[PDB]
Structures are given as structure tokens and as C-alpha cells.
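Colleague: To start, I am sharing the structure in question, which I have written as C-alpha cells.
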Protein chains: 2
Amino acid sequence: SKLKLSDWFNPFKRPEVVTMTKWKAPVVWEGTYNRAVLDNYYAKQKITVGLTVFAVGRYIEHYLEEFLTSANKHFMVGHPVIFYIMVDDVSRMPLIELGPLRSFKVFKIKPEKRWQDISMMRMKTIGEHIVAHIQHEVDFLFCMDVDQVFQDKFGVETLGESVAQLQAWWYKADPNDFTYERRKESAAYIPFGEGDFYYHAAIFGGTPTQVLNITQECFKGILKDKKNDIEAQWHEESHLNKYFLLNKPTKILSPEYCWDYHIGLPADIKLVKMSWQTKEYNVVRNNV
Amino acid sequence: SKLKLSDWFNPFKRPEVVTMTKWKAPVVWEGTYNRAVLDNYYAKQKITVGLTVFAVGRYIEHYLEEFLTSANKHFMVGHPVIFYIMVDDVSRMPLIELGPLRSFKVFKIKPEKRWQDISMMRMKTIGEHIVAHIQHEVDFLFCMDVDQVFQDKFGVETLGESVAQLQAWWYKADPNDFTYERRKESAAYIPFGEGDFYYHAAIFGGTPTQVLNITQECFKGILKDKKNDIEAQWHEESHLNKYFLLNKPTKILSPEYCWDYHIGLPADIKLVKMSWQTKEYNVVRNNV
Ligand SMILES: CC(=O)N[C@@H]1[C@@H](O)[C@H](O[C@@H]2O[C@H](CO)[C@H](O)[C@H](O)[C@H]2O)[C@@H](CO)O[C@H]1O
Ligand SMILES: CC(=O)N[C@@H]1[C@@H](O)[C@H](O[C@@H]2O[C@H](CO)[C@H](O)[C@H](O)[C@H]2O)[C@@H](CO)O[C@H]1O
Ligand SMILES: O=c1ccn([C@@H]2O[C@H](COP(=O)(O)OP(=O)(O)O)[C@@H](O)[C@H]2O)c(=O)[nH]1
Ligand SMILES: O=c1ccn([C@@H]2O[C@H](COP(=O)(O)OP(=O)(O)O)[C@@H](O)[C@H]2O)c(=O)[nH]1
Ligand SMILES: [Mn+2]
Ligand SMILES: [Mn+2]
């Protein structure tokens, strides 16, 4: 029969951290997952996993290659994977060598004038690509920032209907300290006294159906704000958090899946699967 | 289960041409296949189809783009396809936009000094790639020349264990007129009095297992001839023909699947799926 949470998830292996949400969704931490059981189950379902990534402007030279090279080596090893790359200058797209079960597909996109819109417009573009082709090509999809690098296996244990990432700096913080959009005028507004976690927009996924809804609702909020002459504090991330507050994710990833070494390396982070690239806004951004 | 030939192949539709061999293999002509029945069959088995193509030197600028643009449009439509592109200079590789169910993988290869060796080395390289990864990615694979363009649907009706292509200029000729290698000193030698058809090396395919044997055996003959100071009249094509004589293909494609318009367009050619590019050796080749 079907896959059951206990088949692959054992929360008691990590008693010192949050492994379950009040809506019964698991928070995946190193040690709680049985990847062997899942690689088997999914192999028999012959699944294919997609991964979208954008690189506009200097983000191409600065991060695209490192991102893809690491993704090839660590993302969903043992299963067919398709990398969907969106850049503004395809002549700069690095055609590095891919390994077994990896393939790519590159798309030329318009570069928005403000880096903020470059970051936010991703929600619209992803939705279009899901409708146009991704829904027909994969069973699950992850959408990620390019300014990060895979450090270890990021596999099937991360798959789910809708998947969210716990932002590294706030996983232990109280919701009322979260950097949610606090202005009622914004569609991303979340009042004090509300919120479960602070999700990182650098990583999110799920089935194409769920990701389409996530990206569609987020872009609708982004456009609504533009009509009301307001822009969320943390752009599409603020909208993503509003979305995940209303539509609880079926799976959350621990900070081990998107860690910022600037924090150092505390006891809770047992095995880092991905790490943030140091910020270099002075050079990679050309406005604000 | 159990796909039977009559399920999709009806020879009586083309009574004026050879539609069946003496060893039970069908010769696919326009009108004889039921692609609808096959598409449904293969869709249920969730097959993926691979296509390899080499472009070394000026063949890249002259033919790679056109080849890929046409393949994207007509090759195995409705099914997952992976294009494996082998070039010697990835920077000149045209990265065209691909449509639904199409994805790429590019590899940098060494350019052999003689065009004859570039053409023949393909047999070795394909074999290496099948073992390293293609055998784990596709159910069927086609290996094609780059100096041609898809003109119409080239689909599932072409799939089989081992697939051979009839050369457009000799499909009606007698075996003794075929341009086989007639020197007994060559591993590709075929005596007068023998032979079924003259196969084109511009197109051949089958399951990864079969293509691995086709390629490995041809290359062995190629290396042997080098040890005996002889080079087949039509290079790897001569060896391919010797191979298909000993190991009969389970399916053959009519000239409609690889036609040369310089012959003109006779009544037998009902619907062209692929056409030869005009030869331009003076520019694309650097040695006699
Ligand atoms: C505690 C604290 O203030 N920590 C900040 C981090 O939050 C910050 O990361 C940024 O966080 C915002 C959300 O608040 C968003 O996720 C950004 O994309 C992310 O980069 C970090 C940045 O260097 O500095 C810490 O001091
Ligand atoms: C009748 C005749 O000689 N026709 C030739 C074609 O055969 C020839 O095509 C070449 O054929 C050889 C095998 O004989 C091999 O397949 C080559 O790759 C192929 O290009 C054609 C070439 O322009 O000229 C005709 O006159
Ligand atoms: O000028 C830009 C701005 C953004 N991005 C994309 O948008 C993501 C989010 O922006 P950024 O990473 O800079 O935000 P941060 O995490 O730093 O907050 C990046 O990873 C890129 O993929 C880009 O390519 N070029
Ligand atoms: O210098 C060369 C010679 C050959 N090829 C490859 O080998 C195939 C066979 O060579 P060619 O087409 O020129 O042979 P022909 O059909 O003309 O006889 C080509 O389509 C290319 O894919 C190449 O890329 N560069
Ligand atoms: Mn980022
Ligand atoms: Mn050719």
C-alpha cells in the first residue's frame, strides 16, 4: 500500500529539537529519516524530480556554476532529475558536465530592473513553466535560490506535497520576533500572536500542483501590494510565509538543509546538506 | 501484456514495397504503423528515449542547431526524451530552447585529427556513455549523424531491440551492387552473394544493451583493421553493415525516415520524417 510517515520518519532519533508540528507534519532533521526505505519506494514509482534556479546579472558568474556542480553531485542521487535554469543571458550559462540521471533545460528570461523584482518575479515565471511543461515532466519540484551550495545528500526524504524550509537564523526564535511583514496594508501581513515558523524563501517545493498554487498565491499578493503602493519587507519571502501560515506545509526541512555558517556550527546542526553563499550585494546587485 | 507485431504493424497498407524480411523483422513505411496504439502502450510503461549526436569542428555551426531544433519538434513526441550532445568546443554549442518532455546533456570530447576517425570514434564514445549512464536513463536510444534535419514525426513506431536504417540510394538495389567493403582483409568484408540490405550509418538504435553490442563490435572491427593497415571503404558504415548481416535487426526503417532530396521524390516516399543536409565537405572537413 501507500507510504506512511512512520515508514521512514522516526522523531525520537532527535529528541532535542522540534520534529513534529501541531498539524502533524514532520520536521526533517538528520537522523530522523530512513533514506534507504524511501529510495526504494520512489524507485518503484519511477519518479523524476525537478529543480528550478534563476541567475540574472552577475549572479550567473558568481553562483550558477557552483550551484549546479554541487546539485549534480548531491540532489536526489539515484533518481532522474531535471535542472531548469532561467537566466537573462544564455551565452553566459555554464554548460558543465552532468552525471548519471541528471539532465538540463535552459530558458532565457527578461531581467527586471530592480533586484527586488528579479527575486519576486520568480513566482510568476515558475508558475508559467509548471503549466507549460514541468507538470508533465516531474512528480515533485524544488525551487531554489542560486546563492547557495549543496554540501551533502539532499534526497527523497525531502519530498512531499508542499515543502518548506526553516530559515537558519530563526528556527529557535519566538514567532513574535519573526521578521514577518507587520504592516496591515500588505497582503503578506501577519499579526503578532500568529505564525508557526519563519520559512526561508531560498528553498521550497512539493508536487507541481502545490508549487503552482504556492507561486500563484504569492504573486497575486505581490501584485496586490503594487496596486496599493506597498512592498513587503522581505519581498516574496514575506508572501511565502503568509501562504504557509494559511496553507500548512506537509513537510518542513531543518536548518541543516539550508545553513548559514556565519552563525557558526552549533550542536543541533549534525550534517549540513546546503550552505548559504556569503552575501556580496555591493557587487552582485546594481540598485538599492 | 505482450506487444504483438499485428497490434501495430499492417504490411498490406504498402503492398508495393518490402515490408517484411526473411527473419520476421518489419520494415516500417508510412501507412503501415498505428502510432496511436504504440503511444498508449509505451506511455503506460513510462519509457524515456535517448538520442546521441556528435558535432565536431565546423559541423557545429553548420548543422547542430538545425538538427536539435527539428529533433525537439518531431522526435518521440509525447514521451520523455534526453538529447546527448557530443562536441569538441562547448562554447560554440547552440543552447536552443526545448519544449515539453525534452532535456539536454552536453559532453566535451576530443577532436580526432582525421574526419574519418571523428566519424568512426563515435562507436567507441557511444559505448562508453551507455555503460557510464545511458543504460540507467533510457529504455531505447538512437544514434544519429548531425548533417540531417527532422521533417516530420519520428516516433515510437521506430522503437525496437535493434533498429537499422535503409540507405535512400540503394533500398531497391540488388545486394551485389551494394557498396559493402569487398576486401577480405577488412573486418567489415562481406562477400558477393551475401547481404540483405544496405544500411545507413546515419541512423541506428535499439535498447541500450543492443546498441552497446552494435557499437562495441563495430569499433572492434575498426581497431582490427587499423592493426592490419586497412580502412573500410565507408568507414564505420561498412562495419555496421557487416554487423547487421550477422546480427539481424529486429526492425528496419524505410528510406522515408532518412531521405535525400537530391534523388527527387518518387512515389514510394509518402511522408519524409528526415532529410539529408547537402554535403559541404570543402568547408566542414579539414582533410581528404
Ligand atoms: C537575527 C538576525 O537578525 N539575523 C539576520 C538574518 O535574519 C539575516 O538573514 C536574512 O534574513 C532575512 C529575514 O529576516 C531573509 O531571509 C534574507 O534573505 C536573509 O539573508 C542575515 C543576513 O546576513 O543576518 C542576520 O544577522
Ligand atoms: C548510386 C550512388 O552511387 N549514389 C550516391 C550515394 O550513394 C551517395 O551517398 C553516400 O553513400 C555512401 C554509401 O555508398 C554513404 O552512405 C555516404 O555516407 C553517403 O553520403 C551520394 C552522396 O552525395 O551520392 C550518390 O551519387
Ligand atoms: O539581481 C538578482 C537578484 C536575485 N536573483 C535571484 O533571486 C534569488 C534571491 O535573491 P537573493 O539571493 O539575492 O536574496 P537573499 O537571500 O540574499 O536574500 C537569488 O538566489 C537569485 O537566484 C538574481 O539572479 N539576480
Ligand atoms: O569532421 C567531422 C566528421 C564527422 N562528424 C560526425 O560524424 C557524422 C558522419 O560524418 P558525415 O556526416 O560527414 O558522413 P557522411 O554522411 O557525409 O557520409 C556527422 O554527421 C557528424 O555527426 C563531425 O562531427 N565532424
Ligand atoms: Mn539567496
Ligand atoms: Mn551524414
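Throughout, chain B uses Swiss-Prot numbering, with the displayed residues spanning 81-368 in order.
Using N, Cα and C of the backbone, Cβ positions are placed for all residues, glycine too.
Straight out of Swiss-Prot:
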type: ACT_SITE; residues: B:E317; note: active site, nucleophile
type: BINDING; residues: B:134-139, B:225-227, B:247-250, B:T259, B:359-365; note: substrate binding site
type: BINDING; residues: B:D225, B:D227; note: Mn(2+) binding site
type: MUTAGEN; residues: B:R365 to K; note: Strongly reduces catalytic efficiency
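Can you tell me where each of these features sits in the structure?
Modeller: For B:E317 (active site, nucleophile), the count of additional Cβ atoms within 10 Å of its Cβ stands at 24 [all protein chains shown].
There are 22 other Cβ atoms within 10 Å of the Cβ belonging to B:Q247 (substrate binding site). According to DSSP, B:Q247 (substrate binding site) sits in a coil region rather than a helix or strand.
Long-range Cβ neighbours of B:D227 (Mn(2+) binding site) (same chain, at least 6 residues apart, Cβ-Cβ under 8 Å): B:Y139, B:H142, B:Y143, B:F147, B:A282, B:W356, B:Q357, B:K359.
In sequence order, B:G137, B:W195 constitute the residues six or more apart from B:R365 (mutagenesis position) in its chain with CB-CB distances below 8 Å. In the three-state DSSP reading, B:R365 (mutagenesis position) counts as coil.
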Colleague: Given the binding-site residues B:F134, B:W250, which one is most crowded in terms of C-beta atoms within 10 angstroms?
Modeller: B:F134
Colleague: Taking B:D225, B:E360 as the binding-site residues to compare, which has the smallest set of other Cβ atoms within 10 Å?
Modeller: B:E360
Colleague: Cα distance, B:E317 (active site, nucleophile) to B:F134 (substrate binding site), nearest Å?
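Modeller: B:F134 (substrate binding site) to B:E317 (active site, nucleophile), Cα-Cα distance: 16 Å.
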Colleague: Cβ under 6 Å from ligand 6: which of the recorded positions B:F134, B:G137, B:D225, B:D227, B:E360, B:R365 qualify?
Modeller: B:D225, B:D227
Colleague: Where does B:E317 (active site, nucleophile) sit by DSSP, helix, strand or coil?
Modeller: helix
